[PDB]
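Undergrad: If you scroll down you'll find the structure; I have some questions about it.
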Amino acid sequence: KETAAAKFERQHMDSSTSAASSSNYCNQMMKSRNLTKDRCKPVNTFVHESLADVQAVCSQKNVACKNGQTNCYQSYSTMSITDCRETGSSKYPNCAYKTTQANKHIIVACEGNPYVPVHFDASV
Ligand SMILES: [Pt+2]
Ligand SMILES: [Pt+2]
C-alpha cells in the first residue's frame, strides 16, 4: 500500500528537469503518474525542485491548511512548478490537460517521521 509521503512524490514531484517545455507535458505526466487511470484527475501541480528542497518546506513558514489543520507550510522561496488543468472538453478515457509553467511558492501539508510533505495544499 502506498504511503502518504510516496503518493505525494508520485503526484507532485518531478525533479528531472527545471521546467515544462512541451505543451504535452501534462497529458504525458498525468498519464505516467497514474492520474488518468480510472478518472481524469482535474487539477494537479508538479514541482521541479529537488526532493530535498521540497522536504525542507516542512521547516519553513507554518500556515493553516485549507482544511483547517495547522500542519501546513509555505516555501520561503518561489519554486518552479507546472500546473496541469483538465480542459473543458476533456472526457475520460481521453484525458486532456493544459500545461502552465509558473514560479510560485508552494504550500504543503507535512506529517510523519521523517516529517515530510503528504498533501499539496496550494501554490501562492
Ligand atoms: Pt513571494
Ligand atoms: Pt492527510
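Throughout, chain A uses Swiss-Prot numbering, with the displayed residues spanning 27-150 in order.
Per the header of the entry, the method used was X-ray crystallography, 1.8 Å.
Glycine too: its Cβ is placed from the backbone N, Cα and C atoms.
Annotations for this protein, taken from Swiss-Prot, read as follows:
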type: BINDING; residues: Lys33, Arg36, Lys67, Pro68, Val69, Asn70, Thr71, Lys92, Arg111; note: substrate binding site
type: MUTAGEN; residues: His38 to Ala; note: Loss of activity
type: ACT_SITE; residues: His38; note: active site, proton acceptor
type: MUTAGEN; residues: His145 to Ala; note: Loss of activity
type: ACT_SITE; residues: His145; note: active site, proton donor
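Walk me through the surroundings of each of these features.
TA: Cβ neighbours of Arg111 (substrate binding site) (same chain, under 8 Å, six or more residues apart in sequence): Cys52, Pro68, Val69, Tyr123, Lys124, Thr126. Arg111 (substrate binding site) falls within a strand when secondary structure is assigned with DSSP.
When other Cβ atoms within 10 Å of the Cβ of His38 (mutagenesis position) are tallied across all protein chains shown, the result is 19. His38 (mutagenesis position) falls within a helix when secondary structure is assigned with DSSP.
Its Cβ taken as reference, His145 (mutagenesis position) is surrounded by 21 other Cβ atoms within 10 Å in the chains shown.
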Undergrad: Starting from the Cα of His38 (mutagenesis position), work out which of the recorded positions (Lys67, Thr71, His145) are within 10 Å.
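TA: The recorded positions passing the 10 Å Cα test are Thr71, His145.
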Undergrad: Using only the residues recorded as binding substrate (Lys33, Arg36, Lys67, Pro68, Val69, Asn70, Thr71, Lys92, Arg111), report the maximum Cα-Cα distance in Å, whole number please.
TA: 21
Undergrad: Can you tell me whether DSSP puts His145 (mutagenesis position) in helix, strand or coil?
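TA: The residue in question, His145 (mutagenesis position), is strand (DSSP, three-state).
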